[PDB]
There are 2 protein chains.
Amino acid sequence: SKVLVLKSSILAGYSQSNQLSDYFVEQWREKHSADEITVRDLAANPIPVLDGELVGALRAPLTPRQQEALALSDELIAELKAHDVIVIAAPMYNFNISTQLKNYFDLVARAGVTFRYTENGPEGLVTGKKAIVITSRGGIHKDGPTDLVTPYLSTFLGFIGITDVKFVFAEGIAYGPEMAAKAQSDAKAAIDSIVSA
Amino acid sequence: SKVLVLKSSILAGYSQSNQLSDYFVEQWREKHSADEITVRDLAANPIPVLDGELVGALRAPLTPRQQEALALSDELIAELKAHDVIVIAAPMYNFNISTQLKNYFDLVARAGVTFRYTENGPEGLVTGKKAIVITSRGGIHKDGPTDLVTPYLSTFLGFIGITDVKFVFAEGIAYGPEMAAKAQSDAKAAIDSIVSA
Ligand SMILES: Cc1cc2nc3c(=O)[nH]c(=O)nc-3n(C[C@H](O)[C@H](O)[C@H](O)COP(=O)(O)O)c2cc1C
Ligand SMILES: Cc1cc2nc3c(=O)[nH]c(=O)nc-3n(C[C@H](O)[C@H](O)[C@H](O)COP(=O)(O)O)c2cc1C
């Protein structure tokens, strides 16, 4: 089986979500040693912003910049469709996801490729996947009205076919050492229950 | 009084939200001729993505790139604080706002500048504003679970102090000519009720 890990924090080795993604990988390698794991760091190797020129590349001959972004989109969709387990690190910045992750989403969502229209609605074409979202927050938003990230991720992932999503939260990072420790400990325990399922 | 219009679509003169923002400006000029209106097109003049280098500029001496982004952030916050009425065009792309608008948000949200921490929580420092969100959608999401854009905008704007927000929806653009006409007509009528309040 095949695991894809998508890192999206801008805080590099200080990132809470990267430390937790790295813990997931460690645990996965020990407990499922035959599985191949690919890590894509969307901050280290940024995906361009979706602009008018790029959306044209996805939807006459293309400019160099456009051909290249189509190629990238194809590469990213191919990689997603190639993996069985999708781990998405989704730190919350200003009540949204990171722009790093977003730009990835904007190249992956493509009609007739990752979803298609039917009579009874759109349906996703990325099938058979199990996702895990590792989402870190300075504050505490879980199950509250200020967490749009969680439902947005469920919505966006479901749209492209990924309806089996498990969320791992690391909240209250900003609230001192007991709380930041609690966040790590709680997230790791959640990861452990997933890895040993 | 002073009106700031923030355009965020990537579809230029084909943009539904830009056409509706332009209608708002037209109507505002006719009905409040003394008011000064500023239009900032976040697609035409893009704001950089918030990355590790830039967040450093906001939070030792800075690189050229960092000083410049601080300067930009200061300019954007100064402009926002200078206006009374804030019109934000928020087309929905892949269940989020545009990255164009987002990058603006990521430079405007700054502790001790647009919000501050207190004992009873954070409180916004952009006070006295009236916002209008003009949000366009191919589908129909209003009051449903797939509209995270609306609560995200309320949340993010409220965080920085902008708690008086009125939403103008133009939905079902993608559903043929009666529906796209309906969207325009319904949005314009909503704008009209706002402009003549
Ligand atoms: C740009 C910026 C924006 C942030 N916005 C929020 C916020 O909306 N809500 C919150 O609870 N924490 C916020 N935080 C705190 C982060 O969510 C917290 O540091 C989390 O650990 C980030 O994950 P990371 O370390 O993997 O990048 C923000 C941090 C930064 C850098
Ligand atoms: C990149 C892309 C993504 C889109 N995503 C959605 C979507 O999530 N939901 C929806 O209802 N419409 C979606 N649409 C349709 C737009 O919301 C619709 O065309 C709206 O009119 C866009 O505003 P604009 O013309 O001002 O840019 C999308 C369009 C594009 C270009």
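Just so it is clear, chain B uses Swiss-Prot numbers, and the residues here are 2-60, 64-201, in order.
Method reported for this entry: X-ray crystallography, 1.8 Å.
Each residue, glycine too, has its Cβ placed from N, Cα and C.
In the three-state DSSP classification, B:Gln17 (FMN binding site) falls within a helix. Residues or ranges marked as FMN binding site by Swiss-Prot on the basis of experimental evidence: B:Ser10, B:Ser16, B:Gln17, B:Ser18, B:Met96, B:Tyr97, B:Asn98, B:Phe99, B:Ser140, B:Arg141, B:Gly142, B:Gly143, B:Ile144, B:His145.
For the published mutagenesis B:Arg60 to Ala, Swiss-Prot gives the following note: 27-fold increase in the Vmax value for p-methyl red reduction. A coil conformation is recorded for B:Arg60 (mutagenesis position) in the three-state DSSP classification, outside any helix or strand. Taking Cβ-Cβ distances under 8 Å and a sequence separation of 6 or more, the neighbours of B:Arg60 (mutagenesis position) in its chain are B:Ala115.
Shown in sequence order, B:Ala115 are the residues of the chain, 6+ apart in sequence, with a C-beta less than 8 angstroms from the C-beta of B:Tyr121 (mutagenesis position). Swiss-Prot lists B:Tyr121 to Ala among its mutagenesis entries, and the accompanying note reads: 10-fold increase in Km for NADH. Does not significantly affect Km for methyl red and p-methyl red.
The DSSP secondary structure for B:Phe163 (mutagenesis position) is helix. Around the Cβ of B:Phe163 (mutagenesis position), 20 further Cβ atoms fall within 10 Å across all displayed protein chains. For the published mutagenesis B:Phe163 to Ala, Swiss-Prot gives the following note: 10-fold increase in Km for NADH. Does not significantly affect Km for methyl red and p-methyl red.
No coordinates are deposited for the 3 residues that fall between B:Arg60 and B:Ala64. The C-alpha atoms bordering this gap are 11 Å apart. Under 8 angstroms separates the C-beta of B:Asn98 from a C-beta of chain A, among the binding-site residues B:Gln17, B:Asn98, B:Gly142.
In sequence order, B:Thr139, B:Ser140, B:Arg141, B:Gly142, B:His145, B:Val153 are the residues near B:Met96 (FMN binding site), counting only same-chain partners six or more apart with C-beta under 8 A. Proximity of the recorded positions (B:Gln17, B:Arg60, B:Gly142, B:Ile144, B:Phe163) to ligand 2: a Cβ under 6 Å from the molecule is found for B:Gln17, B:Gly142.
Across the residues the record lists as binding FMN (B:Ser10, B:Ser16, B:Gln17, B:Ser18, B:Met96, B:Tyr97, B:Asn98, B:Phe99, B:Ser140, B:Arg141, B:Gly142, B:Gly143, B:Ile144, B:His145), the two Cα atoms farthest apart are 19 Å from each other.
Taken residue by residue with DSSP, B:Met96 (FMN binding site) is part of neither helix nor strand, so it is coil. Each of the binding-site residues B:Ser10, B:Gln17, B:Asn98, B:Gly142 was scored by the number of other CB atoms within 10 A of its CB, and the lowest score belongs to B:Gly142.
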